Each structure stands twice: as C-alpha cells, then as structure tokens.
Amino acid sequence: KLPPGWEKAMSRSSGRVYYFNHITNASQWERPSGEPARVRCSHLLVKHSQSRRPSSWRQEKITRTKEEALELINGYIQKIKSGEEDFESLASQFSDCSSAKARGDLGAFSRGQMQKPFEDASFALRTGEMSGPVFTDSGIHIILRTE
Ligand SMILES: Nc1ccc2c(c1)COC2
C-alpha cells in the first residue's frame, strides 16, 4: 500500500484523512511519496530529568520533566512547519546536544551506530523529510534527514 511505516488515520477535529508514520512519528495531510547503506541527519535534542545524562552545554543541571520536554519539542515542530523558524536556527539555539554548534548535523552514519529509535526513524525518513518526536535514552529528538 504505502511506504514503510505509513498508515491512514482520521483527524478528530476536522474529519479528514491524514497520514501518520509510526517509525518517525511524522504526520501530514498529503499521501506519502513513492535502503541505502548510510544516511546523513541533523537533529534537535531536548533533554529531561530522566535523560541518561541530564546535563548539556545549555544547562549544567537539566530538571525539566519528560512532559515539559515533549511540549518544547511539539512547539519547535510547529514553528518549523509554519516556517516561522528554520530547523537550523532552532537546533543551534536550543538543542541539548553538542551538535548544536553544527546546526544539529551529525554527519553520515549506518545502521548499528545510533540508538535504535533514532536509527529507525532516520532510515525511514526520506531525504529532506523531518520526523515527529523520537524518544531515546538521551531525550526527545526532532530529526531532519539531509542525505
Ligand atoms: N546526543 C545524541 C546524538 C545522537 C544520538 C543520540 C543522542 C541518541 O541516539 C543517536
């Protein structure tokens, strides 16, 4: 039927079909379009109190709850999708990952190097596509596949 991970759903408020990907947590109104050894991605990480290391270059002690970190993630996605903000400006300013200094870019990588939920989402993304919230032991990620 549809590309890997994609399912049809109904909007509760509007009643129109949309498409949701349970690997990437992407969701959109349009029917998705159309595996390589390596992909290249950037990401924006928001850490929380149950992160494996609740510390970042932005905050020595990160205290926010998981739920608060998800709200931050959901807000950044909205601003990226509306075009008020570029993914890069938000990653550089707000990612709790040291890759913030490189606009979130992690370089190229293959399966077997990243934490599994991040890896699965990265390889299910198409070039140019962006994930929804992706949960790992580091925190919550927005992922942008660049190559
Ligand atoms: N900080 C950070 C960078 C890359 C990854 C994770 C955390 C979790 O798995 C992939």
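Here chain A follows Swiss-Prot, giving residues 6-39, 51-163 in order.
Any Cβ shown, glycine's included, is placed from N, Cα and C.
Features as listed in Swiss-Prot:
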type    : residues      : note
MUTAGEN : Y23 to A      : Reduced affinity for KIF20B
DOMAIN  : 52-163        : domain 'PpiC'
MUTAGEN : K63 to A      : Loss of peptidyl-prolyl cis/trans isomerase activity. No effect on the interaction with IRAK3/IRAK-M. Abolishes IL33-mediated increase of IRAK3/IRAK-M protein levels
MUTAGEN : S71 to D or E : Loss of peptidyl-prolyl cis/trans isomerase activity, nuclear localization and cellular function
MUTAGEN : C113 to A     : Loss of peptidyl-prolyl cis/trans isomerase activity; decrease in DNA repair of double-strand breaks by homologous recombination slightly less efficient than that observed with wild-type protein. No effect on RBBP8/CtIP
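Feature map: Swiss-Prot annotations on the structure.
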residue	record	Cβ contacts under 8 Å, 6 or more apart
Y23	mutagenesis position	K13, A14, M15, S16, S32, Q33, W34
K63	mutagenesis position	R69, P70, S71, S72, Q75, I78, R80, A85, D112, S154, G155
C113	mutagenesis position	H59, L60, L61, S72, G120, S154
Got a sec? Which of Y23, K63, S71, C113, the mutagenesis positions, have CB under 6 Å of any ligand 1 atom?
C113
Quick one: DSSP breakdown of the domain 'PpiC' (52-163) into helix, strand and coil?
39 helix, 24 strand, 49 coil
Gap of 11 residues, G39 to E51: Cα distance in Å, to the nearest whole number?
13
Let me check the 10 A CB neighbour count of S71 (mutagenesis position). How many other CB atoms are there?
12
